[PDB]
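Right, one structure below, let's go through it.
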Amino acid sequence: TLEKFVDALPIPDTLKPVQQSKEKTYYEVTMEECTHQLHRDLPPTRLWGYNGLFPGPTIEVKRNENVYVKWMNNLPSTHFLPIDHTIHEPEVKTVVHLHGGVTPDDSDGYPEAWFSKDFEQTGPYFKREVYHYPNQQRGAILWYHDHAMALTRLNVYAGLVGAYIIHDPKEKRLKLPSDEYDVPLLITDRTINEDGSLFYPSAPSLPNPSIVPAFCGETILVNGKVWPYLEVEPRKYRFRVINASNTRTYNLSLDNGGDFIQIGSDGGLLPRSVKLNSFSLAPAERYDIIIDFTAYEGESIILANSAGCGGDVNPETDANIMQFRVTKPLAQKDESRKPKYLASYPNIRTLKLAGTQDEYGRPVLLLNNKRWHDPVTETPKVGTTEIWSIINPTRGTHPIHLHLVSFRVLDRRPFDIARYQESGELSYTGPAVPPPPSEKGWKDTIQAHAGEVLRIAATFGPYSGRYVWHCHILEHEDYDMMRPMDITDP
Ligand SMILES: [Cu+2]
Ligand SMILES: [Cu+2]
Ligand SMILES: [Cu+2]
Ligand SMILES: [Cu+2]
């Protein structure tokens, strides 16, 4: 296996605008086939990257900045990863979803709004080349990634992911670590062949290739490098932790026993910070955290992982994320702060997660037993608030993502799965459990654990139109755990 901690952590450059005035900002981003070395001891890997970079450039914007992005496809006309034609016209389709963006529906990256190279061919919902991000929303860690119909697991795995940070200037009074002490950590597990090429499985009378129900990579990367190290000064740092992996959930900790200070979730700052010894981070979740290296001068500290992916973690491989080396000399005094008080925050629908089987014996994962192409059923009225009760009788956790909105977690409550299985009866085996401090703020991707009913409260706005909701395990999303969502307007 590849030698851990021999490559420095890349920090993606911040994208510079093509045009910026006091009232509009214009970006252009091209998807390019490119080659990048993922580890000291590997030949360069063929990847698909935004602006030919992996991860894509970090986009930084201000709350309410009027932002436009022209996302362009400069990619080959055939894919280099295994395509399964049975889960359903150009072979390569792309569309960019700004995950967590409060976005009008024609700029949200609808799966059927894809386009091929140079917009030559476009899907049925294609409408515009330049996407509009009004950014009228809390400061927060967003990220952007491909969302093309039936291809999302492959296009993201190929490298099409990037960070997107909304800065709210009113938060600058909290004096949280900033500038070079504010670092995104995009975590992606991959399997890499001896020759440096990406491996993605082509099989689980099955079709060949065949989609797989889950992908667990052999190696962990952060910001596009295998098991990297980051030299840090002995002071406070802010890290924007993004799980950009297809399937893998991480459970992070520090091997010197230190704590994290969580300050933010998907939808922005928590109401109050939380000292944590460890945390779970499923696909597309983000943790905004502070690590205080002040008391750890000279130490090497491993960011460790304890969560299995198709088996227990391997102490020599996926038990490891990255290594901090507290050996950078202090440039200036640490003027940053770790406040404990961060922010002040002032119909019912029932949805069933379940899996069936297709004609080939493969599992198909479904929301409410509906296919993607079935007529829409989740149709809340713009401006209305709903409580969604998400019932999970399956064996595993599903990280559920609702587009457009962020939501509040009400509670989780266990139920007997065998009983529910047959009579369809919701017989609770314990009291509801309110969200921990980590989930007392705003979320947009939420772990619905096995054998539990999860309740969330969302207000559906400010925009109306056609959106989606789905599991963010991309191997589930593509087959077929995704549904349209119409926010209706009278
Ligand atoms: Cu996403
Ligand atoms: Cu999303
Ligand atoms: Cu799922
Ligand atoms: Cu989505």
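For chain A, we keep the numbers from Swiss-Prot: what you see runs 2-89, 97-212, 218-359, 368-511, in order.
Looks like X-ray crystallography, 2.0 Å, at least that's what the header says.
Note: Cβ is positioned from N, Cα and C throughout, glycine not excepted.
Under the heading Cu cation 3 binding site, Swiss-Prot lists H155, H424, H491. If you look up Swiss-Prot, you'll see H419, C492, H497, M502 marked as Cu cation 4 binding site. Marked as domain 'Plastocyanin-like 2' by Swiss-Prot: 101-178. Positions annotated as domain 'Plastocyanin-like 4' by Swiss-Prot: 378-509. One mutagenesis experiment catalogued in Swiss-Prot, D116 to L, is accompanied by this note: 9-fold decrease in catalytic efficiency with ABTS as substrate. Almost loss of activity with 2,6-DMP as substrate. The annotation that Swiss-Prot gives for the mutagenesis experiment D116 to T reads: 6-fold decrease in catalytic efficiency with ABTS as substrate. Almost loss of activity with 2,6-DMP as substrate. Here Swiss-Prot describes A478 to F as a published mutagenesis experiment; the accompanying note says: Retains approximately 70% of the wild-type activity with both ABTS and SGZ. In Swiss-Prot, a published mutagenesis experiment is listed as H493 to C, annotated Decreases copper content. Strong decrease in catalytic efficiency with both ABTS and SGZ. Listed in Swiss-Prot as a mutagenesis experiment, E498 to D is described as follows: 9-fold decrease in catalytic efficiency with ABTS as substrate. 26-fold decrease in catalytic efficiency with 2,6-DMP as substrate.
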Review point. Just checking: Cα distance in Å between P359 and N368, the two residues bordering 8 missing ones?
Key: 20
Review point. Compared by Cα position, which of the recorded positions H419, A478, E498, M502 is the closest one to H155 (Cu cation 3 binding site)?
Key: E498
Exercise for review: List the Cα distance (Å, whole number) between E498 (mutagenesis position) and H419 (Cu cation 4 binding site).
Suggested key: 10
Study note, to complete from the structure: Between the Cα of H89 and the Cα of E97, on either side of 7 unmodelled residues, the distance in whole Å is 12
Exercise for review: Check the recorded positions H155, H419, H424, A478, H491, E498 for any whose Cβ is under 6 angstroms from an atom of ligand 3, and report them in sequence order.
Suggested key: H419
Revision key, fill the gap. Rounded to a whole number of Å, the separation of the Cα atoms of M502 (Cu cation 4 binding site) and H424 (Cu cation 3 binding site) comes to 14
Review point. To test your reading of the Cu cation 3 site: which residues beyond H155, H424, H491, same chain only, put their Cβ within 8 Å of the Cβ centroid of those residues?
Key: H105, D116, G117, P119, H422, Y488, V489, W490, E498, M503
Revision key, fill the gap. Hits among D116, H155, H424, i.e. recorded positions with CB under 6 Å from ligand 2, come out as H424
